[PDB]
Structures are given as C-alpha cells and as structure tokens.
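Structure first, then comments.
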Amino acid sequence: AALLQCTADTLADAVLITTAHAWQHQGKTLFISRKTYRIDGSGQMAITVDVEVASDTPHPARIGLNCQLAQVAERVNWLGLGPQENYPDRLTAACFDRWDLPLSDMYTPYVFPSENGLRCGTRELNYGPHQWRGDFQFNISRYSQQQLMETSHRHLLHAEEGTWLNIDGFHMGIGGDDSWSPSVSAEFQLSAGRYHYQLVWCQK
Amino acid sequence: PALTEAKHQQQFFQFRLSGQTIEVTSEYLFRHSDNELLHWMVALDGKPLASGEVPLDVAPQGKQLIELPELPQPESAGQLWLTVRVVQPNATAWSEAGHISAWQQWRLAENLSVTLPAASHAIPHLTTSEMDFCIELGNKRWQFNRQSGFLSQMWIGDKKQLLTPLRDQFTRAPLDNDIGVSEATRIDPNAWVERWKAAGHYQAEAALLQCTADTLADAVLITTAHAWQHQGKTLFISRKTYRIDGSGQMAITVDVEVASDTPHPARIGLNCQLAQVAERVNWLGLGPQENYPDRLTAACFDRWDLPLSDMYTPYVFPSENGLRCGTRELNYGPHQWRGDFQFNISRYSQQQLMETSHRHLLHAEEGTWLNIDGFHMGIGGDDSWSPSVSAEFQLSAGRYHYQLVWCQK
C-alpha cells in the first residue's frame, strides 16, 4: 500500500479523515482504496470504504480491513448468521439470531490450516469493549492470516498475543465441486470491479 | 430497440478470447465462410489505439484462430476495449456489401489511475439562510433548500441550470411486462405495477430526516438524509452527501436503504429537469441502442454521439424507455457527468410517460428531463401475463450505494 492522498478536516460536531491508498505491484495497481473516518460527538466512529479493483487482475479473494487487538475476551457475541462458520457460497445452513460463543470456537481446527471460521450477514459484532455496527463478514481468531498460510499443520500454530480481527465487506465463495480445478461459481466471485462497504467502530 | 439484441444473440459465429489470441467458431452447418471479413479495433476510453482486420475462412462447424498484433499499452488510466465484428465484403441478395453479420466485445486488462485531482486554488464559499443553503464558487452558484432537503438550483452566470430540484427517484414508467394483464377494472396482485401501486411506492413523499452544512478547507460538504414514508411505513431511506471541489466539480455519494418487506424498487436514481436543450447527446458507455441490464448484451462500450431525439424511443404505448447502461461518463451540453450509472435523457417526464394512453399524445416539456440511476431493474420478460423478471436482476439487496460527479463543461 502507498498513500495516494490523505487529509484531515473538522466537522462542527465531528472530525472527518479521508485516506486514499493505491496497492501497486510491478508498476501495476491491483486495487485503489479510499477510506473516510468520521467521528461523532458521541465519539462513535464510522468508516466508509470504497475499493476499486482492476478488471485485469484476478478477483480479490476478499475485500476487508484487518486489525490486531491487544485485548482478549472469553466470549464473542455477534448478531448475524450463526453459530456455525458460514460462507457466501454455503451460507444456507446458518440462520440469523443473536449468537454467543467461546472465543476458541470461532477458530475452526483443520488438519491443514486455511482461512476459516468466517461469519456472514452480521448486522453487529461485539467483542469485549468494542462494538461493531454494519453489515459485514467477520472472522476473529488469535492466529494471523499470514501465520495461517505459513503453517504446514494445524498443531504447529501458536496463538499471537491479542486477537486478530478481520472484517470483510465482501467474501469470495469457498467452493468447490472439484479440488483439482477451481470450483467457484461465477456469481460468487467479486468481479464487480467496484466495491463499497461501511461499518461503525463503537466503544462499549 | 429489442431487435438489435436478437441479432447479436442469434449470430452464427461464436467468439472466445484468450490473451492475445482470438478464436472464432462457425455456427453454420452447411456453408464455408467464402465471403466473410473480420475487423478488430482496440480502443481505450472510447479511443482506439489500433485496428486489426483479418480475412475469415472457416468451414461449417469449423474453428478459426486469429492472433492480434501485440496490443499497444497505454500508461494513461482507463480500460482497454477489444471489439471484433464480422462484415461481408460482397452483399448477398438480402444484404448490401459492408453489412455486418456479427460482433463481439471483450474488455482488455483494466487500468487504474492513481493520479490525484487535487489541488485547486479556488475555495467554495457558502452563505447560509434559514430558508436556503447557498454555496458560491467563482461565477457558479449552488443552492440547497433546507425545507426541501434537496438542492433546488444550480447556477451558471448569469444563468439558471435546472428548472426542478434534484431528487431521488425510485420509480419508472411501467413497462408493458410490469403492467401485464392488469387493468383498473380488473387489477392483478401479481403484476409489478400492482405491487408498486399497492406499496405506495409511486405516491411516497420524501421527508428530511436530517440535513447539514459543513466546509472543507478545500471544499464544502453537504449531507442530506431523506426518508420516504407511505402510511406510516418507510419504503426507502436515502442519505446523500455533496462535496464541492476547489475546482468546483461536484461529487455526489448516495446511500439507499430499502425495506426488505417492500416490493423491490424498479430503479434507484435521482432525476432532475434541465432548462438547457442540446442538439446532440455524447456519452461514453454501452451504445448506441437503448439497453437494459436484463438485455445489455447487444450494446457495446464505445464513445457514442446521437441526436437528442434518438435517446427517446417511440412506442405505441409509452413506458420508460431509452435507458443506457454501464456508462462511465455522460455529456449533455455544458454539463459533464462522471461515474458509473444508467442514464435516460428525454423531454418527457416519467410522470408524463405513465399518464399517456398513446405515444402520439405526449408533448415535450420545456427543458430536458434527465434520469440517472445507480441501479436499474431488469425489463423482462418471458411472459407478459405474469412477471417474467429474473431473480438476479431485481434489486433486492436492501442496501444500495452509487456515486457520481457533476462537472461544468
């Protein structure tokens, strides 16, 4: 990521920050992301993200923003499809209700570790002090995405301090009919080339 | 307008493209392509860097592989477009020479531009009244009405740009398919028009949920929230923010929330009436035939120029018509529109179109009605009698976002 542009401005009731980032590989830009942060008098924070994906580039597996949080919580409470991990390609099993689970549960053990435990169509996500409001797909786990890709086996992974949190406006479909060849459906892939999602960061 | 769509789908030749290489498959059972000419033009942003023409020699059921000279690469931001069409060098008894049997369009690898608009020395100055919100930059003046919650007037000179305040429109004149067999004497529950009419979708009246005025150092930003309520039930909530550049180019971002219960809005768009009248409409998008999301296959993406009369499509029975889709930029007269949207520009108001029994009856309203839609519902339909619209085409998302830029000149 590089900063294409950045700015700071003050609303009478709130402060608004706008950041533009371009992701470039080999002189070619895979994605352009524009984010504006607006701060309420209440102090609740609203994030609006606009993502542009080049038509040429293979479609991004997911579009989301990921942060690492020092705080660790016993239980994760969210309102959305639950309680089993669900994906857009296979979200049929899940149903929408308030959900409470042990934090360990969110992670799904696999012999081979790949991104897992994703939850979809969640209006609000609650972990510890933080409250998240909006429509998004969130996976919350100790292990970093980079860590998950690296490890040969599930047993090997050691949880990083704090909890990694991922929030995705859109997630690519898991698939697949066939392991050998891509089994993902055409509709599921995020080929739109234009993407918009917004969420709110709220204390308590 | 539909007939062109039939021609494109019907055409015997099938084109599959991998990388530089283009492969053509012949529909024909019995005939070799004795006199077929294949022409390919590559253009960027409505401009073609190169044109390639190859003679075609495919036996019936035959597959012919054609490889382009390596395409020019443009540093400039934009999307490369490759268009291949087949024309007959010698006219058949039915067709004059230079007639085109088939065409195909493929996007080239996309280009994303990280170049930045900023910065412009001029800064917008806004003057506030209880009655109205006024923004002035240079000669141009922008007026927003607090009571209304929409900006009534756009100012040039020494001139007034628009007769009618810009507003969100969730309805389009009913298509033949939507109306179906439904009649005032014998209304049918199933028909799309009936669902909308029962909904109060047409009669819903906007209210200002909230409004505000703020000044950026380089720009002035206005935020309006509107709730459309019928019978104590809110069909849609729309939030719009207008940001004014130092350049004075204006950017609109619209967020629309639709209740899950309500029948899906036929279109989500904002429609305004403009006093100015222009001889020709120039836009970059699918062209030149009117196209809809359900049937946008016929249309191809290139810079398009047409007489203003052309945009309207004559119908014995008048329903919303002449819509254009996937248009990056729309140009009418002084105004420039930048973004991705579906636009129909016509003299007749949508309200007028729905009202009239016959096409002949309509009389053009002064100025030109302009409609811009972030998303448009699919026309359909397999059957007139029952809704033929596909499930995917309908805008059931319940969340919608689109943004466009209003630019002078």
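Going by Swiss-Prot, the residues shown for chain B are 616-1024, listed in order.
Cβ atoms here come from the backbone N, Cα and C positions, even for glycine.
Now, the feature entries from Swiss-Prot:
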type: MUTAGEN; residues: B:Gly795 to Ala; note: It forces the apoenzyme to adopt the closed rather than the open conformation. Reduces the binding affinity
type: MUTAGEN; residues: B:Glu798 to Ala or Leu; note: The catalytic efficiency is not increased, when the sodium concentration increases
type: MUTAGEN; residues: B:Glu798 to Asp or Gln; note: Small increase of the catalytic efficiency, when the sodium concentration increases
type: MUTAGEN; residues: B:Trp1000 to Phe, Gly, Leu or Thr; note: Decreases affinity for substrate
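Note: none of the mutagenesis positions B:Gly795, B:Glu798, B:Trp1000 has a C-beta at a distance under 8 Å from a chain A C-beta. Of the recorded residues, B:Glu798 (mutagenesis position) and B:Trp1000 (mutagenesis position) place their C-alpha atoms 12 Å from one another. A coil conformation is recorded for B:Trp1000 (mutagenesis position) in the three-state DSSP classification, outside any helix or strand.
Comparing B:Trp1000 (mutagenesis position) with B:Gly795 (mutagenesis position), their Cα atoms are 5 Å apart once rounded.
In sequence order, B:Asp803, B:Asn805, B:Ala806, B:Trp807, B:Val808, B:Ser999, B:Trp1000, B:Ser1001, B:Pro1002 constitute the residues six or more apart from B:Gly795 (mutagenesis position) in its chain with CB-CB distances below 8 Å.
The number of other CB atoms found within 10 A of the CB of B:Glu798 (mutagenesis position), across every protein chain shown, is 10.
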